[PDB]
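Structure, as structure tokens:
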Amino acid sequence: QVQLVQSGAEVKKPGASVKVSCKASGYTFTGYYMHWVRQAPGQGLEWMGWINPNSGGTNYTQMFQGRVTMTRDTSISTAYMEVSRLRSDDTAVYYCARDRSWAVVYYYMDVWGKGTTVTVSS
Amino acid sequence: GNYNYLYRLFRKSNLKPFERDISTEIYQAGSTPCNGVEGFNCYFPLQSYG
Amino acid sequence: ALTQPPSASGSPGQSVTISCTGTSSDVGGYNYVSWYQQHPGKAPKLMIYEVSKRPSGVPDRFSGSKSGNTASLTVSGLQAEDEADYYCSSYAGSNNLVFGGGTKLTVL
Ligand SMILES: *[C@@H]1O[C@H](CO)[C@@H](O[C@@H]2O[C@H](CO)[C@@H](O)[C@H](O)[C@H]2NC(C)=O)[C@H](O)[C@H]1NC(C)=O
Ligand SMILES: *[C@@H]1O[C@H](CO)[C@@H](O[C@@H]2O[C@H](CO)[C@@H](O)[C@H](O)[C@H]2NC(C)=O)[C@H](O)[C@H]1NC(C)=O
């Protein structure tokens, strides 16, 4: 099993916060870097950032640095992605992804979660 | 669990006998250095056993 | 972002190609370009991980290689199993990865 267990769909008020959790299973949680990518239902797909369970270092794009934070939890073998202001522009299905790379941070993103649907309403 | 036990994976050079490299200084890329950021290039040197 | 043609067409048993016209910068000399296959309603999987390499479980019908600035992967002998859109990806400098817009593989 390399299947990622991903949290259920959440609906949020606009402007507020939301957190998405992905639970790793089967594979070694430590070295394998975990990226976070968003897919809006309109079109396309975009990449936010990664958390590594080994060191806990983060990186982000300019579009999300200072607006969204990520964290790990090695106790339950899970990593959390937090969004500060759930704008109406951010209604998307958020995907958590693993790289082929063992302890290095190449962006070879292989196995993806089932899809936590995030909805922003008004 | 049991992720406390770490081990060093990448180092710039092989250790001297009875050396104790406690530094988590980021590994060298081969390209221009990464002065405190992980990612593509200059990876993290430690690794948890699991 | 990486510019990309929107669509491609074909029939089962034929050969077609897809591409995304990234710049010479951030695609050509900046390697680790990868593509992904995404059915709607389900998670995608990596289909070409290096510039020209297939992960385990990839069928032999898929092949791709960068060509100067642009990158392209072509599929021959397709079937109903390949009715999905295809996204390309590159490093594009300083941990700032970008995806392409995505082209949809269509089969008659
Ligand atoms: C993610 O990695 C990039 C790559 O180095 C970092 O970008 C540089 O960060 C330094 C320090 O803040 C700045 O002086 C440079 O101007 C940045 N360069 C670019 C092109 O952005 C970025 O800071 C890292 N982000 C995090 C959260 O660690
Ligand atoms: C990493 O490199 C960046 C880029 O040079 C450093 O940022 C500069 O730091 C010097 C001295 O601290 C300042 O005089 C410059 O104004 C800074 N420039 C920018 C664009 O931020 C950064 O300090 C370095 N960090 C470490 C930990 O070495």
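Here chain B follows Swiss-Prot for its numbers: 447-496, in order, are the residues you see.
Heads up, the Cβ atoms here are built off N, Cα and C, so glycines get one too.
According to Swiss-Prot, the features are:
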VARIANT   B:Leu452 to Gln  In strain: Omicron/BA.2.12.1
MUTAGEN   B:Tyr453 to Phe  Decreased HLA binding to NF9 epitope. Increased binding affinity to human ACE2
VARIANT   B:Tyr453 to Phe  In strain: B.1.1.298
MUTAGEN   B:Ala475 to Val  Increased resistance to neutralizing antibodies
VARIANT   B:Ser477 to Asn  In strain: 20A.EU2, Iota/B.1.526, Omicron/BA.1, Omicron/BA.2, Omicron/BA.2.12.1, Omicron/BA.2.75, Omicron/BA.4, Omicron/BA.5, Omicron/BQ.1.1, Omicron/XBB.1.5, Omicron/EG.5.1
VARIANT   B:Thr478 to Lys  In strain: Delta/B.1.617.2, Omicron/BA.1, Omicron/BA.2, Omicron/BA.2.12.1, Omicron/BA.2.75, Omicron/BA.4, Omicron/BA.5, Omicron/BQ.1.1, Omicron/XBB.1.5, Omicron/EG.5.1
VARIANT   B:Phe486 to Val  In strain: Omicron/BA.4, Omicron/BA.5, Omicron/BQ.1.1
VARIANT   B:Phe486 to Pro  In strain: Omicron/XBB.1.5, Omicron/EG.5.1
MUTAGEN   B:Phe490 to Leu  Increased resistance to neutralizing antibodies and human covalescent sera neutralization
VARIANT   B:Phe490 to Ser  In strain: Lambda/C.37, Omicron/BQ.1.1, Omicron/XBB.1.5, Omicron/EG.5.1
MUTAGEN   B:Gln493 to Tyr  Reduced host ACE2-binding affinity in vitro
VARIANT   B:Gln493 to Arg  In strain: Omicron/BA.1, Omicron/BA.2, Omicron/BA.2.12.1
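Structure with Swiss-Prot features highlighted.
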{"residue": "B:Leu452", "record": "variant position", "DSSP (3 states)": "strand"}
{"residue": "B:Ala475", "record": "mutagenesis position", "DSSP (3 states)": "coil"}
{"residue": "B:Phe486", "record": "variant position", "DSSP (3 states)": "coil"}
{"residue": "B:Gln493", "record": "mutagenesis position", "DSSP (3 states)": "strand"}
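Chain A has a C-beta under 8 angstroms from the C-beta of B:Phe486, B:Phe490, B:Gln493, taken from the recorded positions B:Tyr453, B:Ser477, B:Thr478, B:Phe486, B:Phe490, B:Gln493. Rounded to a whole value, the Cα-Cα separation of B:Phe486 (variant position) and B:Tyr453 (mutagenesis position) is 21 Å. Listed recorded positions: B:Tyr453, B:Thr478, B:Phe486. Those with a CB under 8 Å from a CB in chain C, in sequence order: B:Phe486. Put simply, B:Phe490 is the one of the recorded positions B:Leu452, B:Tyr453, B:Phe490, B:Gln493 whose Cα lies nearest to the Cα of B:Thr478 (variant position). Of the candidate recorded positions, B:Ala475, B:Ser477, B:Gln493, the one lying closest to B:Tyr453 (mutagenesis position) when CA atoms are compared is B:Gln493. Taking all protein chains in view, 23 other C-beta atoms sit within 10 angstroms of the C-beta of B:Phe490 (mutagenesis position). For B:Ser477 (variant position), the nearest neighbour among the recorded positions B:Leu452, B:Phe490, B:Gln493, judged by Cα separation, is B:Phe490.
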